[PDB]
Amino acid sequence: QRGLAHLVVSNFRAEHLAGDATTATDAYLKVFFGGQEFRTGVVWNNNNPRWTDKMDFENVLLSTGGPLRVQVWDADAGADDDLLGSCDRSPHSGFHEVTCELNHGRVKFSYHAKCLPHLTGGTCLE
Ligand SMILES: [Ca+2]
Ligand SMILES: [Ca+2]
Ligand SMILES: [Ca+2]
Ligand SMILES: [Ca+2]
Ligand SMILES: [Ca+2]
């Protein structure tokens, strides 16, 4: 079947975040694709957080599996957290570096969408 690709998202890092008023940001990420939802740990009190996580989505429908969505959240340990911003990309085959400009600050990451063997093209349809 066509449209299949191995998706891996990695190299997470943000800068100039402002999720709190009296302390530095307590950031964590949510990464969405094809019904899958990965979550990073919280980097407490840092406005330039980095995550070592490498998310293996395995084989997904690159063409119809919706957008790759990255949400940047601040953690307020008093229950309700803050959505600092969200990024949407339509993944293409190959290695790509992404920069999402949030309302305040930005998040950077990379993803690799490797077409399954005997498949080729931007979304592995050929
Ligand atoms: Ca907050
Ligand atoms: Ca904080
Ligand atoms: Ca917080
Ligand atoms: Ca909470
Ligand atoms: Ca809050």
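Since chain A takes its numbers from Swiss-Prot, the residues it shows come out as 410-535.
Header lists the method as X-ray crystallography, 2.7 Å.
Using the three backbone atoms N, Cα and C, a Cβ is placed for every residue, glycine included.
The Ca(2+) 1 binding site feature in Swiss-Prot is assigned to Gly428, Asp429, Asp483, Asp485, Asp491. Sequence annotations record features per position, and here Swiss-Prot assigns Ca(2+) 3 binding site to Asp429, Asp435, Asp483, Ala484, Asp485 based on experimental evidence. Residues annotated as Ca(2+) 2 binding site in Swiss-Prot, with experimental evidence given as evidence: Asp429, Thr432, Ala433, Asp435, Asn454, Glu467. The Ca(2+) 4 binding site annotation in Swiss-Prot covers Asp485, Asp489, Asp491, and the record cites experimental evidence as its basis. A mutagenesis experiment is reported in Swiss-Prot for this position, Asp429 to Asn, and the note states: Abolished binding of the weakest calcium-binding site, leading to impaired interaction with lipid membranes. Per Swiss-Prot, mutagenesis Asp435 to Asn is noted as: Abolished binding of the weakest calcium-binding site, leading to impaired interaction with lipid membranes. The annotation that Swiss-Prot gives for the mutagenesis experiment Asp483 to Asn reads: Abolished binding of the weakest calcium-binding site, leading to impaired interaction with lipid membranes. Under its mutagenesis entries, Swiss-Prot includes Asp490 to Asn with the note: Does not affect interaction with lipid membranes. Looking at Swiss-Prot, you'll find the mutagenesis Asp491 to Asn noted as follows: Decreased calcium-binding.
Taking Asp429, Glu467, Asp483, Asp485 as the candidate recorded positions, the subset whose CB lies under 6 angstroms from any atom of ligand 1 consists of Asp429, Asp483, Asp485. With respect to ligand 3, the recorded positions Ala433, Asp483, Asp491 contribute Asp483 as residues with a C-beta closer than 6 angstroms to one of its atoms, given in sequence order. Cα-Cα distance from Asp490 (mutagenesis position) to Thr432 (Ca(2+) 2 binding site): 14 Å (rounded to the nearest whole number). If you take the Cα of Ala433 (Ca(2+) 2 binding site) and the Cα of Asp489 (Ca(2+) 4 binding site), they are about 17 angstrom apart, rounded to a whole number. In sequence order, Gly428, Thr434, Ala436, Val451, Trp482, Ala486, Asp490, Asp491 are the residues of the same chain, not among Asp429, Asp435, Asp483, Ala484, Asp485, whose CB sits within 8 A of the CB centroid for the Ca(2+) 3 site.
Checking the binding-site residues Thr432, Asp485, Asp489 against ligand 5, the ones with a C-beta less than 6 Å from an atom of that molecule are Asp485, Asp489. Proximity of the recorded positions (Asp429, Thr432, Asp435, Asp490) to ligand 4: a Cβ under 6 Å from the molecule is found for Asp490. Listed in sequence order, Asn454 are the same-chain residues six or more apart from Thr432 (Ca(2+) 2 binding site) with CB atoms under 8 A from its CB.
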